[PDB]
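Trainee: Just passing along the structure, written as C-alpha cells.
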Amino acid sequence: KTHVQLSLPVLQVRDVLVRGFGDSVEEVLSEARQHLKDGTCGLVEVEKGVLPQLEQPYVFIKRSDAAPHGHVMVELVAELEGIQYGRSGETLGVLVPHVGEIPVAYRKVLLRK
C-alpha cells in the first residue's frame, strides 16, 4: 500500500530518551520509515524551544493534502543546518524513536510510504 494508517504516540520533549534517528539526512529518513513500520516511532509537537533540545538532522511529518477515517495525510521532510530535503505542508511535529516513554496523546496519520 502507498499509504498506511498509523496512530503515533505524542511525547513531551523532556521525556524523550533518544533525541534523533542518526547522523545524515538519508539515515534519519531511513530510520524514521523503519520505526514507523515497526510501531517504534513517537511524535513531538514543535513549539518555541523544542527543536534545540533534539538532535539534527530532524525528521518532520508535514500535511500532504487537505483526512481519511480521522487520519491526516502526511509525508516525511528532513532538515539539516536550515536546509530541508522534501517539500510539503504544515508541520504536525518532529519524529523521534519511541523506547517506552508515556505519551500525552495520539496523532492519527495516513503516512505516504
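Here chain A follows Swiss-Prot for its numbers: 11-76, 79-125, in order, are the residues you see.
Just so you know, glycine gets a Cβ as well, placed from its N, Cα and C.
So Swiss-Prot has the following annotated:
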- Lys47 to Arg: In strain: Omicron/XBB.1.5, Omicron/EG.5.1 (VARIANT)
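What does the local environment look like for each feature on the list?
Mentor: If you draw a 10 Å sphere around the CB of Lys47 (variant position), it holds 13 other CB atoms from the protein chains shown.
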Trainee: Taking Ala76 and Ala79 as the modelled residues on either side of 2 missing ones, report their Cα-Cα distance in Å, whole number only.
Mentor: 7
